[PDB]
Every structure is written in C-alpha cells, then in structure tokens.
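Here's the structure, in structure tokens; my notes come after.
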Amino acid sequence: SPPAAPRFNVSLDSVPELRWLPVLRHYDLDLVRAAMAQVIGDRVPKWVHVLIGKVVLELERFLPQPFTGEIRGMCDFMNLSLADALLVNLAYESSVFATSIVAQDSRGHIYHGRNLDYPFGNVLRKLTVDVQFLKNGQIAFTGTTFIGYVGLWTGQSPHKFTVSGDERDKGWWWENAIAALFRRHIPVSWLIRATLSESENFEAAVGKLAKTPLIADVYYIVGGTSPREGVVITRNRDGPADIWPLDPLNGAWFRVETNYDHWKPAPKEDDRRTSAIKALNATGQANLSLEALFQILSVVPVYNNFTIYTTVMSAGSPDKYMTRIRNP
Ligand SMILES: *[C@@H]1O[C@H](CO)[C@@H](O[C@@H]2O[C@H](CO)[C@@H](O)[C@H](O)[C@H]2NC(C)=O)[C@H](O)[C@H]1NC(C)=O
Ligand SMILES: *[C@@H]1O[C@H](CO)[C@@H](O)[C@H](O)[C@H]1NC(C)=O
Ligand SMILES: [Cl-]
Ligand SMILES: [Cl-]
Ligand SMILES: [Cl-]
Ligand SMILES: [Cl-]
Ligand SMILES: [Cl-]
C-alpha cells in the first residue's frame, strides 16, 4: 500500500527567512541540492538561466512576500544562489500533469481528490511532504509540496475550502512568465497558497483564484463545505476563461479536470479524463467517499508511471487530509 507523505509543521509566526529551517534539517541537503541542481539543468532554458542570474535582484522588487523571503531563507541554509532557488521554484510551475476531481455525495457533502504527475527523472517522491502552516499554534491551512518549494499545488483551509491546481499548457511559458512577473503577476501555485492563507470562505476563494493576475494559465479545482460548492476555474493570466461548477440539478455531481479545456475533447494521446469519468460513473454518487476517490485516482492511466502523489481531502472533515506517495 502507498505510504503516507511525511508530515511537518511550519510556523507562520517565524519570519519567512527562517520558517522552513526546522523542516530542512530533517533532510540530506546533499540530496536536495543535487535534485535542485538537476532541475535547473533539465528544466530551465539556457537563456532563462543566464537572464535571471543577472537580473534576479531587479526582479526581486516585483515579487511578493513572503515567497521571496522563504526562498531567500532556503538560499542561505543550502549555499545556493538566489537566482537558482527562484528558478527551481518556477520550474515546477510547468511540465506538471494532474487529475483533479471534486464531487458531491448523496448527502451533499463535498469530496476532493487529485493526482500530481511529473514526467521526468526526479526525486520528488522522496521530497513530498504534507505541511501544516500554523498561526499562534493553530492550523491556518494544510498543503502538500516538495522540500525547497514555497508554493502549494494542493491544499486545504479547514472548514472552509480545498484547492488543487492543474497546469494549462499554452506554450511560451518562460517568455510570458518573466514579463508577467515584472508586472507583479504571481505564480499559480503561490496564488493557491495565498488563497488558503487569506480567503474566509469558499465563495471568496473562488473569487480570488478566478481574478488575481497570474504569470501563466492554469486550472483551479475548488471544493467547499456546503452542497454544490465545487468548481473548475479555467484561467488565463488576466482572469477566468471559464467557470464550471457542480450542477446536481442537472445530474452533474462531479467535475473532472486533467490538463485540457473541458469544452474540448481530451487528446487521444493523453485521455486520462475519459478513464476518470467512467470510474466515477461506476462508483456512483451513493458510494462516494475519500477512499473511493483514492481508488478512482489509482486507475490506469489516471494513475500512471509519472504519478508522484495522490491527495484526498474534504474541507468539512479537515482531519482526513491524506497524501500518499505513489510508485515509491
Ligand atoms: C504540529 O502542530 C500541531 C498544532 O499546533 C501540534 O498539535 C498540538 O500539540 C500540543 C502539544 O502536544 C497540544 O497541546 C495541542 O493541543 C496540539 N494541537 C493539535 C490540534 O494537535 C503538533 O504537536 C505539532 N507537531 C509537532 C511535531 O510538534
Ligand atoms: C457517464 O455516465 C453518464 C450517465 O450515466 C453517461 O451519459 C456518460 O456517457 C458516461 N460517461 C462515461 C465516460 O462513462
Ligand atoms: Cl495574492
Ligand atoms: Cl502564507
Ligand atoms: Cl444539491
Ligand atoms: Cl481535461
Ligand atoms: Cl470519506
């Protein structure tokens, strides 16, 4: 059976530059550096590496807190350049594949599950962690991430909402991202974390995730705590291209999103959407549970050779947030 991801706490009462240090000390930084060094060489184009290396300090002015400070803190503790630490944190914003599911059972309770896939040789499975971010000793929100990565592709605000992000690949990622960063747009995984931290309820989270300027396109899957509180937000950098909510009155008790626009067919080369829908159809609304979602997310090719982890969560039952490493 897949093992649960290591769980750690991160205190938001500590300043950004030191928050992650207690967590980093549990890891072999030789492994982390080797992994970060590999990603730069593998995922960052040469012209980007040259450019950011020279202008990182000018770019830092336009980046938001506390993300820069947390990256700066990981710079010093690992003897890595600020440019390289920033680049790795941007490299994982793209080339990440996913399946996200938000669904409503017969009682109107909301369930949320997702797979995250990375199609390159990696040590992400060894660096995946569930993190509880604390304010005054209390859990403000929970997220799943990789050691050294300050954004959240997956997270939960207890008794409020759950969020997962799927990449929306429209090409020219680095060209548009750099220009967007200098215009104070933010990474898609950083917006998820900022939403988990700030938004007071599901409705407010959907608004913030739908409208905040981004450096790239993305799909945001959001689940709430009341019946019908589930939505797929298809984003472009400036705003929402499409808002796709649960619609039980019309028989739509789930929404599936992989990495493609739902109003178009999934590509024949990569049709994880069809498999997920059939498994949900076979499971049935009456049998929907977090465990049932985990089983759906274990069906090939929804579950595939590149799957890093599987997360199931329900904001109404925050204690059930569970991330399991796949293919370990
Ligand atoms: C991670 O943070 C949680 C939340 O603050 C910690 O749980 C608290 O632990 C103290 C001491 O055991 C208790 O007095 C609190 O009531 C606990 N609260 C909850 C909700 O569990 C947890 O101990 C922290 N983990 C570690 C390893 O320190
Ligand atoms: C799912 O079920 C609905 C209703 O039963 C059906 O119309 C649809 O074709 C099914 N889709 C798949 C992929 O099984
Ligand atoms: Cl923000
Ligand atoms: Cl935060
Ligand atoms: Cl309903
Ligand atoms: Cl899709
Ligand atoms: Cl459940």
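Here chain A follows Swiss-Prot for its numbers: 29-356, in order, are the residues you see.
If you check the header, you will see the structure was determined by X-ray crystallography, 2.3 Å.
Even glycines carry a Cβ here, placed using N, Cα and C.
As written in Swiss-Prot, here are the features:
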type	residues	note
MUTAGEN	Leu152 to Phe	Strongly reduced enzyme activity both with liposome-bound and Triton-solubilized substrate
MUTAGEN	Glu195 to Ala or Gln	Abolishes decrease of enzyme activity at pH 6 and pH 7
MUTAGEN	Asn309 to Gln	Loss of one glycosylation site
MUTAGEN	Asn333 to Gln	Loss of one glycosylation site
DSSP state at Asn333 (mutagenesis position), helix/strand/coil:
coil
Within its own chain, what residues at least 6 apart in sequence put their Cβ under 8 Å from the Cβ of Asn333 (mutagenesis position), listed in sequence order?
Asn355
Can you tell which of the mutagenesis positions (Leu152, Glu195, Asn309) has the fewest other C-beta atoms within 10 angstroms of its C-beta?
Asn309
Which mutagenesis positions from the set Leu152, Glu195, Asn309, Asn333 have a C-beta atom lying less than 6 Å away from ligand 2?
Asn309
